[PDB]
There are 2 protein chains.
Amino acid sequence: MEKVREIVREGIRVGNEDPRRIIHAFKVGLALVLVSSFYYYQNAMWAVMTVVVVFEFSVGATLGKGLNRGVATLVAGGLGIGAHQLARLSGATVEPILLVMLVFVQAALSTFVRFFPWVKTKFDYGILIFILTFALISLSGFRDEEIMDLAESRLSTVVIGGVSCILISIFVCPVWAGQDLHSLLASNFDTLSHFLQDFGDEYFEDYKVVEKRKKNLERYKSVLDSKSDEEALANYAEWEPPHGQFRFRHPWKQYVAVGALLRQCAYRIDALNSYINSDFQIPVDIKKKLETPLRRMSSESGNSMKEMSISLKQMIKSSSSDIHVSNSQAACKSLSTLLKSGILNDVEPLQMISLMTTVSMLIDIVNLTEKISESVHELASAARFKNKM
Amino acid sequence: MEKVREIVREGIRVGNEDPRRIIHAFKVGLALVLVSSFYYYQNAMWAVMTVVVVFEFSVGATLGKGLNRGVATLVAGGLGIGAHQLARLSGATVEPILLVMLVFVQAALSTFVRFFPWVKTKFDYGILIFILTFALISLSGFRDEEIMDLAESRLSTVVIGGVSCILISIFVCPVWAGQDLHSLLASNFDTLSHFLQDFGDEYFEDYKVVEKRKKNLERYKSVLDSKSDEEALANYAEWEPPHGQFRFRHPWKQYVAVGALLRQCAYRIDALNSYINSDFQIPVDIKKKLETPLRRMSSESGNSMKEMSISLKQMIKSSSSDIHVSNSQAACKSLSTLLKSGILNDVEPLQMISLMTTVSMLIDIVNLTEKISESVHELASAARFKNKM
Ligand SMILES: [Al+3]
């Protein structure tokens, strides 16, 4: 009655974090009901098995697992029938031995192929079904024709299950991986912008300091650890048919590269937070001499990252990043001028080490953000995003 | 004939990168042969299906998928038989309708449960088999007793397939995930040490420069991107039974934390490499004034990281890290003394920004390495590693 309350609030949390989870939870049920009725009213364990194992969250994942299962079952049925014909051809007591030896050799060779990188990222489930169907067809004890009917039945049922799941996955309330990847990048951008604004606010400054530590740390600490997510969403979205704004080739590799550049900014930001959170604290009246330039640079980088998030959600071509970032380079120029003013020769050198480290951090962040903005513009053009602006 | 040569050298590469892949490739074949013979000489499609889908690389993965399939099939057979009894109890034409409605509701609820985090990391395949077996038993058209025999047969065959795979995976040439996680951490440590030694060598300095760029970049660039690997190996090793040096509780969460601290060092190292690889080059005769201290700190950190890798491979308690790191803090003290000597007031400030950035980077790396060494010592004690030394 106590842990039950625990999982009840867990369930409400995981639910209201995303409602499409509940809608997909109903979609799987719909698929099972339709398949059952179609094979009751007009085997059938294969139809329900494949509708459970195929239907996944996105539409890309569903289409990908569906074509994996289909094509693999087709090719495996082919090679299996060929093998069984030759096996029955040779002899009557050697048939089982040469059959089992073929199963061994083929399973071994394929299991080894499951370790290549290019085949691991895309067709791993494909190879798995290859092995499975090969051993299904080759390792039965029926007659000549029974195997042909078994093969055609397995192929047809796999196709029907896969097609039912794909249709349901597209036409009810589709969850495209493309939109999730775009939105994930936009969320990452947004968290980095929140951190940069709060830093440009709080660097030069009991429950409130901890709440601020929450709002400072966990955003970028979740930015850094999103590599498997973006790589997964890319490998799912590449299967998706053209829908909405996306043309035939929407170069997902390039978006993943943009994610990488994001994490580079996030590395430097981690260094910045680690210097903030230190106890070796430089007196504020020393940092006073540099307030306005550093705050200008931080604020402008934050605004530009923000509008970039906007442009990755709305898919609208912008050019204000040129203005915001050129002004940031000008801020770096004025900062360079302030540096030549002999303004930091009157501070003990350990402060100099700390302050110059932080200043160099922010400089690197501004230059990086210039790089990313250029990438996103040419990404909007090659993808031919709306030039409405 | 050309691409064939291509995949042939790919195959030899992926092979001689690790031979246990080939041995496991033979283990799967052995499993298929034994299962086939045991169900031929004395259904059986389920035995071969479960031996293919269960048997994975490690021993942890095999045991985990095995217990997932087993326990899920047991519980699902139970609830399925209960449901079918009640369904046949109510009526004779409403039986199919209330059956299909139960299938719908249960499949939907479970598919939603597949989105919790704690259930995703461990029992996702478990929930999948839950749905699958529930729809197998509940959605057949047999009589009262046929379902009981179907349920017992499915349970027994799943158990036999799982047990055969587990035994083969343990007793032939086991691939423990524990040893792989320890060795992976040791390899990460080793690459960071190689970089630190080469940096302390080359910071103060046509085919050779590119080969050195190879040996500088790709090591740490593969350190950073190993988060899914270490999290995966932990989630596999937690299932493993106590073997070798590992006691009952070997706190894998703590080793994963040590991996995290590694990547923190790797972030700063990425910054260092990005400053090396720049074209905005400080004249060497300026960096001359700081050679011996920076080289001392780098070399000592490299030695300590190296011996830490040794201690994570051999599993032997060491204490030389205290000496190597205390000497590094003393090097930082002497560096502090050199800084108060007014030694850098005779350099244009942009050089000052660059040099102070690099010096602060190395300081952070030394402090971080002190933290990691403390963690690994108390990790050797709580795990009760051999105190031989
Ligand atoms: Al099956």
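Chain B is numbered as in Swiss-Prot, which gives 1-42, 54-216, 222-405 for the residues shown.
Header lists the method as electron microscopy, 3.6 Å.
Keep in mind that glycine also has a Cβ here, set from the backbone N, Cα and C atoms.
Here the residue is the original one, while Swiss-Prot reports the natural variant B:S36 to A with the comment In strain: cv. Bay-0, cv. Landsberg erecta. A natural variant is reported in Swiss-Prot for this position, B:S194 to F, and the note states: In strain: cv. Bay-0. Natural sequence variation is annotated in Swiss-Prot for B:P257 to S, with the remark: In strain: cv. Landsberg erecta. For the natural variant B:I298 to V, the note given in Swiss-Prot is In strain: cv. Bay-0, cv. Cvi-0, cv. Landsberg erecta, cv. Nd-0, cv. No-0. What Swiss-Prot notes for the natural variant B:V375 to I is this: In strain: cv. Cvi-0.
Swiss-Prot feature annotations superimposed on the structure.
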{"residue": "B:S36", "record": "variant position", "CB count, 10 Å": "22"}
{"residue": "B:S194", "record": "variant position", "CB count, 10 Å": "14"}
{"residue": "B:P257", "record": "variant position", "CB count, 10 Å": "11"}
{"residue": "B:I298", "record": "variant position", "CB count, 10 Å": "17"}
{"residue": "B:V375", "record": "variant position", "CB count, 10 Å": "21"}
Members of the variant positions set B:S194, B:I298, B:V375 whose C-beta sits under 8 angstroms from chain A:
B:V375
Can you figure out which of B:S194, B:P257, B:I298, B:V375 (the variant positions) comes closest in space to B:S36 (variant position), comparing Cα atoms?
B:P257
Cα-Cα span in Å, B:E216 to B:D222, with 5 residues unmodelled:
15
Between B:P257 (variant position) and B:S194 (variant position), how far is it from one CA atom to the other, in Å?
19
Distance from B:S194 (variant position) back to B:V375 (variant position), taken between C-alpha atoms, in Å:
31
Rounded distance in angstrom between the Cα atoms of B:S194 (variant position) and B:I298 (variant position):
39
Take B:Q42 and B:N54, the residues on either side of 11 unmodelled positions, and give their C-alpha distance in whole angstrom.
13
Secondary structure of B:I298 (variant position) (DSSP, helix/strand/coil):
coil
